[PDB]
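*Asks:* The structure that follows is given in the form of structure tokens.
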Amino acid sequence: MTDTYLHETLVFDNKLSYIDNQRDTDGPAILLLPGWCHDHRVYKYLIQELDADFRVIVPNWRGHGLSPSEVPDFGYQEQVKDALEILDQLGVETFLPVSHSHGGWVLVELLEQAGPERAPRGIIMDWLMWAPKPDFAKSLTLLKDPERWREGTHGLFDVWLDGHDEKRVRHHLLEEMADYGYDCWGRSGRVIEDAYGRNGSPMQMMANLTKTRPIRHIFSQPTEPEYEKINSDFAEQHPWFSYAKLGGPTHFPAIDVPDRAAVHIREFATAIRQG
Ligand SMILES: [Xe]
């Protein structure tokens, strides 16, 4: 169980929980970043793949964890500050950040603020690279609505599961996210909607980094050729960008193909170790 490595510390004004396996090994540390309205539990299978060979840190955001709570409004900028304060307390210098879906807003901002010495590379998992399509835009609006947020979550679950009876992913969505409420989901809708509005898209944000550096997008969904093409076109244009289609069933490769996620993370960690 990953609750063996679970800690809690005061980060500015808020008590945050975090995973830290405290492995005595060569860097970089692997910094696993949750998306919105879930926690380290998403990474329990991936932690198992990496545990022996890497120091593994998983911050939980304000109001997130085994016992969710209401907190004052914050966004991805604050997530960045919280992450860096945790790393500072732990004495971690070099790290490889790895995000799930909209944890990517945090990862890209973290690359900017931490710089390429501390954060030389990044891995983004299953993160919608294009601007919101009508269906996704509709989901965000429902999440923001105090009357319809739960309907919003159900619609997203349908999409993420993509018609698969995936035991582990279902357990995560239906049990491990069950305690999260409008305070989180509405916030996630406001933050993500604004992130797209202000930064245009994940691809725009990444291209606008002061110091571009190796980033790989590893994803299972969406499955359509048109999505593969935008990743391929971006990779043609930018030497520092690469991708891999993982062929996993759901939006949660960290859960359904953790072995595959781990080989990409290991490749990037090895590259860092060698200069
Ligand atoms: Xe979302």
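Backbone N, Cα and C define each Cβ position, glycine as well.
Look at Swiss-Prot and you will find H251 tagged as active site, proton donor/acceptor. Positions annotated as substrate binding site by Swiss-Prot: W36, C37, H38, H100, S101, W160. According to Swiss-Prot, the mutagenesis experiment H38 to A carries the annotation: Strongly reduced affinity for substrate. Reduced enzyme activity. For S101 to A, Swiss-Prot lists a mutagenesis experiment annotated as follows: Strongly reduced affinity for substrate. Strongly reduced enzyme activity. According to Swiss-Prot, the mutagenesis experiment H102 to L carries the annotation: Strongly reduced enzyme activity. Record note (Swiss-Prot) on the mutagenesis of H102 to Q: Reduces enzyme activity by about half. Under the heading of mutagenesis, Swiss-Prot lists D126 to A and annotates it as follows: Strongly reduced enzyme activity. Among the mutagenesis results in Swiss-Prot, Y196 to A, K or R has the note: Strongly reduced affinity for substrate. Strongly reduced enzyme activity. The residue drawn here is the original one. Mutagenesis annotation in Swiss-Prot: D233 to A, described as Reduces enzyme activity by about half; the structure shown retains the original residue. According to Swiss-Prot, the mutagenesis experiment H251 to A carries the following note: Abolishes enzyme activity.
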*Asks:* Using a 10 Å cut-off on CB atoms, tell me which of the mutagenesis positions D126, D233 is the least crowded.
*Replies:* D233
*Asks:* To see if you understand the setup: which same-chain residues, six or more apart in sequence, place their Cβ under 8 Å from that of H100 (substrate binding site)?
*Replies:* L32, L33, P34, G35, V42, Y43, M125, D126, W127, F252, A254
*Asks:* Among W36, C37, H38, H100, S101, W160, which the record lists as binding substrate, how far apart in Å are the two most distant Cα atoms?
*Replies:* 15
*Asks:* In Å, rounded, how far does the Cα of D233 (mutagenesis position) sit from the Cα of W36 (substrate binding site)?
*Replies:* 28
*Asks:* Taking every protein chain shown into account, which of the mutagenesis positions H38, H102, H251 has the largest tally of Cβ atoms within 10 Å of its Cβ?
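*Replies:* Counting every other Cβ within 10 Å of each candidate, the maximum falls on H251.
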*Asks:* Could you work out which of the recorded positions (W36, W160, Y196) has its C-beta surrounded by the smallest number of other C-beta atoms within 10 A?
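*Replies:* Per-residue Cβ counts within 10 Å for the recorded positions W36, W160, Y196 bottom out at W160.
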*Asks:* Kindly assign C37 (substrate binding site) to one of the three DSSP-derived states: helix, strand or coil.
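*Replies:* DSSP assigns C37 (substrate binding site) to coil.
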